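Here's the structure we're looking at; comments come further down.
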Amino acid sequence: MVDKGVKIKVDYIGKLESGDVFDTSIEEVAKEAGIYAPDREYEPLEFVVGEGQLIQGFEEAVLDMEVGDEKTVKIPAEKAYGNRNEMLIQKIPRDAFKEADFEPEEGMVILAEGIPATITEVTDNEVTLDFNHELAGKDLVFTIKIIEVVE
């Protein structure tokens, strides 16, 4: 039971359109996904439906969830990162890869550490690697789980 202005310590297990746990507050699941991390400590994330903390979508899947509830739904890239961003559209010189089999293609997705570059342009002169994001223009699961309520 929360609203736009109520905090709640819930542990969601955001996954991928493939069911791959990418983010989880429950350290347990972390081990079930092989992401428990080294020393990292997966604790309950206290979000506030009235702070825009988490993506609305999820913020809504909890809006109607008491303390202890669980809603493993997939938020649409529209509610999550709201489709892809335009300010994430990069454009490197063909050379930026010409000297590397990296040969970008009009649909590539290479990251430099985590942020992929959706190469929407494959001009033999350059490529438009739309950085975007991992959940950019993509929907991801959310195995939320209310554990408490705060603010």
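Method of determination (from the header): solution NMR.
Yeah, the Cβs are placed from backbone N, Cα and C, and that goes for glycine too.
Annotation source Swiss-Prot lists domain 'PPIase FKBP-type' at 8-109, citing sequence analysis.
A C-beta separation below 8 Å, combined with a sequence spacing of at least six in one chain, links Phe22 (mutagenesis position) to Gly14, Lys15, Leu16, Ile35, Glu134, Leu140. Per Swiss-Prot, mutagenesis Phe22 to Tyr is noted as: Loss of both PPIase and chaperone activities; when associated with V-23 and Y-142.
Note: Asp23 (mutagenesis position) has non-local neighbours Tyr12, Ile13, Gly14, i.e. same-chain residues 6+ apart with C-beta under 8 A of its own C-beta. One mutagenesis experiment catalogued in Swiss-Prot, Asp23 to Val, is accompanied by this note: 69% of wild-type PPIase activity and 78% of wild-type chaperone activity. Loss of both PPIase and chaperone activities; when associated with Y-22 and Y-142.
Swiss-Prot lists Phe142 to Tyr among its mutagenesis entries, and the accompanying note reads: 7% of wild-type PPIase activity and 8% of wild-type chaperone activity. Loss of both PPIase and chaperone activities; when associated with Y-22 and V-23. In the three-state DSSP reading, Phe142 (mutagenesis position) counts as strand. Cβ-based neighbour count (10 Å, all protein chains) for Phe142 (mutagenesis position) stands at 24.
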